[PDB]
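Written below as C-alpha coordinates is the structure these notes are about.
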Amino acid sequence: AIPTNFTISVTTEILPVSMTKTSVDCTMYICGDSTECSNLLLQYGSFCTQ
Amino acid sequence: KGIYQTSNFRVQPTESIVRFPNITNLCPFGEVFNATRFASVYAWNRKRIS
Ligand SMILES: *[C@@H]1O[C@H](CO)[C@@H](O[C@@H]2O[C@H](CO)[C@@H](O)[C@H](O)[C@H]2NC(C)=O)[C@H](O)[C@H]1NC(C)=O
Ligand SMILES: *[C@@H]1O[C@H](CO)[C@@H](O)[C@H](O)[C@H]1NC(C)=O
Ligand SMILES: *[C@@H]1O[C@H](CO)[C@@H](O)[C@H](O)[C@H]1NC(C)=O
(Lines of atoms letter the chains of each structure in order from A and count residues from 1; the text may use other names and numbers.)
(Lines give C-alpha, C1' and ligand atoms only; values in the text may rest on other atoms or scores of the structure.)
(Ligands and ions follow the chains in the order given, each with its own letter.)
Protein backbone atom coordinates (compact mmCIF):
# COMPACT_ATOMS: atom_id res chain seq x y z
CA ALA A 1 0.00 0.00 0.00
CA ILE A 2 1.74 3.13 -1.27
CA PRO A 3 0.75 6.76 -0.57
CA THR A 4 0.09 9.01 -3.56
CA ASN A 5 -1.00 12.20 -1.77
CA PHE A 6 0.10 13.55 1.60
CA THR A 7 -0.61 16.35 4.04
CA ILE A 8 1.34 18.73 6.24
CA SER A 9 -0.10 18.78 9.74
CA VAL A 10 0.60 21.09 12.67
CA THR A 11 0.36 19.84 16.24
CA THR A 12 0.69 21.70 19.52
CA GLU A 13 2.94 20.35 22.28
CA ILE A 14 2.71 22.23 25.57
CA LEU A 15 5.40 21.79 28.22
CA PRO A 16 5.67 23.48 31.62
CA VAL A 17 9.15 24.89 32.17
CA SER A 18 9.17 26.84 35.45
CA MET A 19 7.13 27.62 38.55
CA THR A 20 6.51 30.61 40.77
CA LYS A 21 9.73 31.45 42.61
CA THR A 22 8.19 31.35 46.05
CA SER A 23 10.05 32.44 49.17
CA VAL A 24 9.09 32.16 52.82
CA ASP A 25 10.09 34.00 55.98
CA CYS A 26 9.69 31.63 58.92
CA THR A 27 9.43 34.33 61.55
CA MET A 28 6.34 35.99 60.06
CA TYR A 29 4.48 32.79 59.21
CA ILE A 30 5.18 30.99 62.48
CA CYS A 31 5.42 33.82 65.01
CA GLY A 32 4.36 37.08 63.36
CA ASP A 33 6.90 39.69 64.46
CA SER A 34 6.73 38.48 68.09
CA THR A 35 10.18 38.44 69.66
CA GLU A 36 9.36 35.89 72.37
CA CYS A 37 8.08 33.34 69.86
CA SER A 38 11.21 33.88 67.79
CA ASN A 39 13.33 33.31 70.89
CA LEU A 40 11.56 30.01 71.53
CA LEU A 41 12.01 29.20 67.84
CA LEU A 42 15.78 29.68 68.05
CA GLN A 43 15.89 26.54 70.20
CA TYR A 44 14.93 24.58 67.08
CA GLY A 45 18.08 25.71 65.28
CA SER A 46 18.61 25.49 61.55
CA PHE A 47 15.26 24.19 60.33
CA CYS A 48 14.39 27.54 58.83
CA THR A 49 17.76 28.20 57.25
CA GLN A 50 17.39 24.74 55.71
CA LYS B 1 29.34 36.74 45.61
CA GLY B 2 25.66 36.93 44.81
CA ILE B 3 22.29 37.87 46.23
CA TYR B 4 20.80 36.69 49.52
CA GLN B 5 17.20 36.96 50.75
CA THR B 6 18.23 37.89 54.25
CA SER B 7 16.08 37.47 57.34
CA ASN B 8 14.06 40.39 58.65
CA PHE B 9 15.63 41.89 61.79
CA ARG B 10 15.86 45.53 60.72
CA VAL B 11 12.87 47.01 62.61
CA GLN B 12 11.87 46.35 66.23
CA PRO B 13 8.93 47.97 68.08
CA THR B 14 9.79 50.64 70.64
CA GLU B 15 6.73 51.51 72.76
CA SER B 16 3.41 50.08 73.93
CA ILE B 17 -0.17 51.29 73.55
CA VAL B 18 -3.01 50.29 75.88
CA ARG B 19 -6.66 50.81 74.94
CA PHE B 20 -9.62 49.73 77.08
CA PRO B 21 -13.30 50.66 77.43
CA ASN B 22 -14.01 53.88 79.29
CA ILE B 23 -15.67 52.57 82.44
CA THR B 24 -15.00 54.08 85.87
CA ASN B 25 -17.42 51.84 87.81
CA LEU B 26 -15.93 49.67 90.54
CA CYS B 27 -17.02 46.06 90.41
CA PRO B 28 -19.25 44.63 93.19
CA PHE B 29 -16.59 42.32 94.61
CA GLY B 30 -18.02 42.98 98.06
CA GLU B 31 -21.51 41.69 97.33
CA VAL B 32 -20.14 38.20 96.54
CA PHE B 33 -17.07 37.96 98.79
CA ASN B 34 -18.56 40.12 101.59
CA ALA B 35 -22.05 38.63 101.77
CA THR B 36 -24.27 38.06 104.78
CA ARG B 37 -25.66 34.87 103.23
CA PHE B 38 -24.18 32.41 100.76
CA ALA B 39 -26.30 30.04 98.71
CA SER B 40 -26.36 26.41 99.71
CA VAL B 41 -24.56 24.05 97.35
CA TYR B 42 -27.65 22.31 95.94
CA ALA B 43 -29.12 25.75 95.15
CA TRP B 44 -25.87 27.54 94.40
CA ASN B 45 -26.19 31.18 93.40
CA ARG B 46 -25.18 32.40 89.95
CA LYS B 47 -24.56 36.14 89.79
CA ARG B 48 -24.06 37.91 86.49
CA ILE B 49 -21.35 40.55 86.79
CA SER B 50 -21.02 43.43 84.34
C1 LIG C 1 -3.24 15.27 -3.51
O2 LIG C 1 -4.03 15.55 -2.34
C3 LIG C 1 -4.20 16.95 -2.05
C4 LIG C 1 -5.00 17.04 -0.77
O5 LIG C 1 -4.35 16.36 0.29
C6 LIG C 1 -4.88 17.63 -3.23
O7 LIG C 1 -5.05 19.03 -2.97
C8 LIG C 1 -6.43 19.39 -3.24
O9 LIG C 1 -6.83 19.07 -4.58
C10 LIG C 1 -8.20 19.39 -4.87
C11 LIG C 1 -8.47 18.92 -6.28
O12 LIG C 1 -7.43 19.30 -7.16
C13 LIG C 1 -8.42 20.89 -4.70
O14 LIG C 1 -9.80 21.19 -4.91
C15 LIG C 1 -8.01 21.33 -3.30
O16 LIG C 1 -8.10 22.75 -3.19
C17 LIG C 1 -6.57 20.90 -3.01
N18 LIG C 1 -6.19 21.26 -1.66
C19 LIG C 1 -5.79 22.49 -1.32
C20 LIG C 1 -5.43 22.69 0.12
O21 LIG C 1 -5.72 23.40 -2.15
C22 LIG C 1 -4.05 17.43 -4.49
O23 LIG C 1 -4.71 18.01 -5.61
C24 LIG C 1 -3.86 15.94 -4.73
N25 LIG C 1 -3.06 15.70 -5.92
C26 LIG C 1 -3.35 14.75 -6.81
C27 LIG C 1 -2.41 14.63 -7.97
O28 LIG C 1 -4.31 14.00 -6.69
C1 LIG D 1 -14.84 57.40 76.62
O2 LIG D 1 -15.80 57.86 75.63
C3 LIG D 1 -16.04 59.27 75.57
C4 LIG D 1 -17.11 59.48 74.53
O5 LIG D 1 -17.03 58.50 73.50
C6 LIG D 1 -14.74 59.98 75.24
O7 LIG D 1 -14.96 61.38 75.19
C8 LIG D 1 -13.71 59.66 76.32
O9 LIG D 1 -12.47 60.28 76.00
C10 LIG D 1 -13.50 58.14 76.43
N11 LIG D 1 -12.57 57.84 77.51
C12 LIG D 1 -12.80 58.17 78.79
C13 LIG D 1 -11.73 57.77 79.76
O14 LIG D 1 -13.82 58.73 79.15
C1 LIG E 1 -15.23 42.97 103.79
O2 LIG E 1 -15.43 43.10 105.20
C3 LIG E 1 -14.24 43.43 105.94
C4 LIG E 1 -14.63 43.43 107.40
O5 LIG E 1 -16.04 43.35 107.55
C6 LIG E 1 -13.70 44.77 105.46
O7 LIG E 1 -12.49 45.06 106.15
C8 LIG E 1 -13.44 44.72 103.96
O9 LIG E 1 -13.04 46.00 103.49
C10 LIG E 1 -14.70 44.28 103.22
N11 LIG E 1 -14.44 44.16 101.80
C12 LIG E 1 -14.57 45.17 100.93
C13 LIG E 1 -14.26 44.86 99.50
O14 LIG E 1 -14.92 46.29 101.30
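Sequence positions for chain B are given in Swiss-Prot numbering; the residues included correspond to 310-359, in order.
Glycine is no exception: its Cβ is also placed from the backbone N, Cα and C atoms.
Quoted from Swiss-Prot, the note attached to the mutagenesis of B:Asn331 to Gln states: Reduced viral infectivity. In this chain, no residue six or more apart from B:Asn331 (mutagenesis position) has a CB-CB distance below 8 Å.
The annotation that Swiss-Prot gives for the naturally occurring variant B:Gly339 to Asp reads: In strain: Omicron/BA.1, Omicron/BA.2, Omicron/BA.2.12.1, Omicron/BA.4, Omicron/BA.5, Omicron/BQ.1.1. Neighbour list (B:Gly339 (variant position), Cβ cut-off 8 Å, at least 6 residues apart, same chain): empty.
According to Swiss-Prot, the natural variant B:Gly339 to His carries the annotation: In strain: Omicron/BA.2.75, Omicron/XBB.1.5, Omicron/EG.5.1.
Swiss-Prot lists B:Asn343 to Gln among its mutagenesis entries, and the accompanying note reads: Reduced viral infectivity. According to its DSSP assignment, B:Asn343 (mutagenesis position) is coil.
For the natural variant B:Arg346 to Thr, Swiss-Prot gives this note: In strain: Omicron/BQ.1.1, Omicron/XBB.1.5, Omicron/EG.5.1. The structure shown keeps the original residue. B:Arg346 (variant position) has a Cβ environment of 6 other Cβ atoms inside 10 Å.
Looking at Swiss-Prot, you'll find the natural variant B:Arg346 to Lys noted as follows: In strain: Mu/B.1.621.
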- Just checking: which of the recorded positions B:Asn331, B:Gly339, B:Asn343, B:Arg346 have a C-beta under 6 Å from ligand 2? B:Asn331
- Note on the structure: B:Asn343 (mutagenesis position), Cβ-centred 10 Å count of other Cβ atoms over all protein chains shown, is 8
- Note on the structure: Candidates B:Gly339, B:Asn343, B:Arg346 (recorded positions) with CB under 6 Å from ligand 3, in sequence order, are B:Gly339, B:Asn343
